[PDB]
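Enquirer: My structure is below; once you've seen it, I'll send some questions.
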Amino acid sequence: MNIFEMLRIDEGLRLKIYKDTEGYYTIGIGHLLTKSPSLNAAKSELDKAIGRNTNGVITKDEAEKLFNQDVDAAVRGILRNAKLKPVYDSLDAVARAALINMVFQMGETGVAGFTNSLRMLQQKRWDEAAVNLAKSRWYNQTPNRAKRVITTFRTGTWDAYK
Ligand SMILES: [Cl-]
Ligand SMILES: [Cl-]
């Protein structure tokens, strides 16, 4: 298991524009197109992202390309974030994948605000961090996914994904 397989499980794969859990226009493997309520706006962002007139449909290879770009972006964002980097550097490889997953879902900003959980993770207070991570809108809105990520940090294994 690795970050790609992990995210593929959590986000799924869709080849036509769809609305995410928050009601936003998305495509592929969790690639957010826009928060705008306009489908035309979404179609426009899609074409600009792909480099062609898609008409709201993309191929599997195109989806995977956006996916690679998005994972790369997430890691790079973590590494440039003053609050995130030190946490990431302190973690084992499995737990690092859990941090990337949260950044991919909620953005660098979203994550950087879990101040208390981050400190606990950096201190390796696993169980406490798990409890603190759960007291969040994130966990209450997407509980199954949040439980998988939380378990990943807590145990340092991929068991929630097998
Ligand atoms: Cl893009
Ligand atoms: Cl969920």
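Determination method: X-ray crystallography, 1.8 Å.
Note: Cβ is positioned from N, Cα and C throughout, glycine not excepted.
Reproduced below are the annotations present in Swiss-Prot:
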- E11: active site, proton donor/acceptor (ACT_SITE)
- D20: active site, proton donor/acceptor (ACT_SITE)
- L32, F104, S117, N132: substrate binding site (BINDING)
- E11 to Q: Complete loss of activity (MUTAGEN)
- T26 to H: Facilitates transglycosylation more effectively than hydrolysis; covalently bound substrate (MUTAGEN)
- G30 to A: Almost complete loss of enzymatic activity (MUTAGEN)
- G30 to F: Almost complete loss of enzymatic activity. The enzyme is destabilized by 1.5 kcal/mol (MUTAGEN)
- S117 to V: 50-fold decrease in enzymatic activity (MUTAGEN)
- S117 to I: 500-fold decrease in enzymatic activity (MUTAGEN)
- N132 to M or F: 2-fold decrease in enzymatic activity (MUTAGEN)
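Set these features in their place in the structure for me.
Expert: Look at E11 (mutagenesis position): DSSP puts it in a helix.
All chains included, 16 other C-beta atoms sit within 10 angstroms of the C-beta of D20 (active site, proton donor/acceptor). In the three-state DSSP classification, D20 (active site, proton donor/acceptor) falls within coil.
Of all Cβ atoms in the protein chains displayed, 25 besides its own lie within 10 Å of the Cβ of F104 (substrate binding site). Mapped onto three states, the DSSP output places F104 (substrate binding site) in helix.
Sequence-distant neighbours of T26 (mutagenesis position): residues of the same chain at least 6 apart with a C-beta under 8 Å from its C-beta are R14, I17, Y18, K19, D20, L32, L33.
DSSP assigns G30 (mutagenesis position) to coil in the three-state reduction, outside any helix or strand. The 10 Å shell around the Cβ of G30 (mutagenesis position) contains 20 further Cβ atoms across the protein chains shown.
Taken residue by residue with DSSP, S117 (mutagenesis position) is part of a helix. In sequence order, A129, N132, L133 are the residues of the chain that are 6 or more apart from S117 (mutagenesis position) and have a CB within less than 8 Å of its CB.
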Enquirer: Considering only the recorded positions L32, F104, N132, which possess a Cβ situated under 6 angstroms from at least one atom of ligand 1?
Expert: none
Enquirer: Tell me the Cβ neighbour count for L32 (substrate binding site), meaning other Cβ atoms within 10 Å of its Cβ, over all protein chains shown.
Expert: 17
Enquirer: Sequence gap of 6 or more, Cβ distance under 8 Å: name the residues on the same chain that satisfy this around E11 (mutagenesis position), in order along the sequence.
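Expert: Non-local contacts for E11 (mutagenesis position): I29, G30.
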